[PDB]
Every structure is written in C-alpha cells, then in structure tokens.
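Asker: Mind looking over this structure? Questions follow.
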Number of protein chains: 2
Amino acid sequence: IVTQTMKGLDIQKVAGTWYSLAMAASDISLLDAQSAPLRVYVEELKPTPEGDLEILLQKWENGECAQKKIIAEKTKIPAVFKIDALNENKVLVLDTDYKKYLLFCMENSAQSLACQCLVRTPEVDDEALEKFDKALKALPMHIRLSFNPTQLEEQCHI
Amino acid sequence: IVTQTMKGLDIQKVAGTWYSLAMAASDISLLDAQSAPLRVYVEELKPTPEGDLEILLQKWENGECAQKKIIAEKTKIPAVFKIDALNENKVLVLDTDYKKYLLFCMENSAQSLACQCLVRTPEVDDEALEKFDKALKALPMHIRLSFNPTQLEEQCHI
Ligand SMILES: CCCCCCCC/C=C\CCCCCCCC(=O)O
Ligand SMILES: CCCCCCCC/C=C\CCCCCCCC(=O)O
C-alpha cells in the first residue's frame, strides 16, 4: 500500500492524451458523486523538461464540468511525484507500456487512496483492466468505477 | 446475462439475517448516491410457506434511511423470483451455501442489472467475495461497492 511502482520509468514517454477508463478508491465517498473529491478525469500529461509533470484534467465542481491544471513535482524516485496542496499528496506510477495503458495511484501521505487505469484510446482495453485489477487485489479498495467508450468521449464522462 | 443460477435451491433454507457485503451494477447511476435506485441494503429474508420470498431492506429516501418490505413471487424456476412494480423485474439466486454466503442478481426484464454478495455475518468473507467477483466477470458491471464491518452494523451502511 502502495508497494508497486514501475521500474525504469521514462516520464517523458508518458506525454500526450489519456483516458480515465477505470477508477478505484479506499473509501466510497472518494468517488461516489460527480463532485466527489477524487472523481477526476485525466485529459493530458505534460512532463516539464526538468522532470516535473503537469496534469490537465476535468472535475465536476458546482454543477459544471471544470477544467483543471495541476503540477506534480518530481522526487528522488522516478515513479513518485508530489502534489501541493495542504496534505502531502503523492502520485505513484505503478505500471505503463507508454503506448496503450498507464496505472497510477494517488495517496495522502499519510490512510486514503485512489487509483486509475489510463488508456491512450476511447476503447475498453480488457488487458489493461486485468492488470489494473491485479494491482488492486493488493489494496483496500471499496469503490470501483469503469466507463464505456461513449462516456469516454464526453466531458466528465457524462 | 445472467446465465448463472443455483441448481437445487431450497428457498426455505435462505431464511434469516443477511448483510449486503458488496454490490455491483451495469450502470454507475444505479448505485452512485445513497439515494440511487438499486442501493438497497438487505436485512432479512422471509420465505412464505407457498414458496414466495418477502424481503426486508433499508433504502435511503429523502434524507433518511427508510425501512422497506417487498414481496418476490415464485416462478416455475426455483432460483428465479418476480417483483411487481411497473417493469417486469426478476430476482435470480446465483449461488448460496445457506450458512455463509448468497449471491443474487436483480435485472429488469428486459438492459439494466444489479448484483449483491450477501453474507450471514458482519465480516469480510474474502471467499464469498472471490465467488462474487468470478460470477461478475461474465457481466457488464460498471460500478462495484463493498462495505467494512463497521458500516455493516449501521443502518444504510453509514
Ligand atoms: C503519471 C500518472 C498520471 C497522474 C495523474 C494524477 C491525477 C491528478 C492527481 C490528483 C488530483 C486530485 C484531485 C485534485 C482536484 C483539484 C483540486 C480540488 O478540486 O480538490
Ligand atoms: C434471494 C436473494 C435475496 C434477494 C433480495 C432482493 C433485494 C430486493 C430486490 C429489489 C429491490 C429493488 C429496489 C426497490 C426499492 C423499493 C422501491 C423503490 O424505492 O424504488
């Protein structure tokens, strides 16, 4: 929890478009409603030249699908990034083939936890979903969501 | 969908106390919020002497955890029951050992679908959860919830 990170990660190679195909969290309230705190839909990853990672996403806030831009700073571990605000909050990359799928988790350091299966394409990748499910049997997840290709082409999935 | 029913079911032997340990549905909106349509927490099963099955449950309605009593009428198939209202709505018993776990699904006949893993006890039965997960890989589920022992002893899980 979480003791699965990607060895040999080249962060530059994750740049580009991603779809949040499936989400899971340790507590139901983290993903329950459209405005739940960790219900965030990844749009694009943009690594900076110094190795930080800026993230474009959508979040439902106040009855509307809002755009967000957040910055995840590099640490000494290539697969681990930190986000300010307030509580120390780390992003861990568990696995990726760069070209098709990426699995990551977000945990508050230090209890609470959310993971996603990102895919390059608005398609149900059964095989990325299988790897996501395997990575999660090691974790105490209590809500799990997945989306279909129609919803994946909509803002806030929708 | 759903093509898994329990052979040899003795409905009388499912009477008694049950806990809704985990829930899954084909559409996110079926389980999303506390007031979602299929977010129902089983309390007790009471088979009638003629083989019908009355169900006591809780549902969050209008900012409160309400008690419900619904009747599921027997069909020609021992593992399949029907509920009036409005849309023909069947309950199917997939598997049970009577003493520990029961898996069932509710489907609108005929599209939409929700399944639960019921347990006799406010304990996480990993082995019933495994069987639930196996029964579901055959199904198009897009939301899955589970509850911990604390929540299981609360009204509306809570
Ligand atoms: C390298 C894998 C990609 C990682 C993408 C990480 C996703 C974004 C991480 C955390 C977002 C947490 C929710 C914050 C939403 C913005 C502020 C808020 O509304 O609370
Ligand atoms: C034999 C296995 C036990 C089956 C228990 C079935 C659970 C109850 C079945 C369907 C309930 C569907 C929701 C209806 C809630 C009451 C009316 C409403 O608020 O819409």
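Here Swiss-Prot sets the residue numbers for chain A, with the shown residues being 18-127, 131-178 in order.
If you check the header, you will see the structure was determined by X-ray crystallography, 2.1 Å.
Heads up, the Cβ atoms here are built off N, Cα and C, so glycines get one too.
According to Swiss-Prot, the record shows the following:
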- A:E61 to Q: In variant D (VARIANT)
- A:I72 to L: In variant W (VARIANT)
- A:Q75 to H: In variant C; found only in the Jersey breed (VARIANT)
- A:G80 to D: In variant A (VARIANT)
- A:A134 to V: In variant A (VARIANT)
Asker: Of the variant positions A:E61, A:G80, A:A134, which one sits closest to A:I72 (variant position) when you measure Cα to Cα?
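Answerer: Answer for the nearest of the variant positions: A:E61.
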Asker: Taking a cut-off of under 6 Å between Cβ and any atom of ligand 1, tell me which of the variant positions A:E61, A:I72, A:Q75, A:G80, A:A134 pass.
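Answerer: Among the variant positions listed, those whose Cβ sits under 6 Å from ligand 1 are A:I72.
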Asker: Which one of these variant positions has the most other Cβ atoms within 10 Å of its own Cβ: A:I72, A:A134?
Answerer: A:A134
Asker: In three-state terms from DSSP, label A:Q75 (variant position) for me.
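Answerer: For A:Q75 (variant position) - judged by DSSP and reduced to three states - the answer is strand.
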Asker: Cα distance, A:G80 (variant position) to A:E61 (variant position), nearest Å?
Answerer: 23
Asker: Distance between A:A134 (variant position) and A:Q75 (variant position) at the Cα atoms, whole Å?
Answerer: 16
Asker: If you run the three-state DSSP split on A:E61 (variant position), which class comes out?
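Answerer: DSSP call for A:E61 (variant position): strand.
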Asker: Calculate how many Å lie between the CA atom of A:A127 and the CA atom of A:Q131, with the 3 residues in between left unmodelled, and give a whole number.
Answerer: 6
Asker: Could you say whether, by DSSP, A:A134 (variant position) belongs to a helix, a strand or a coil region?
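Answerer: Assignment for A:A134 (variant position) reads strand.
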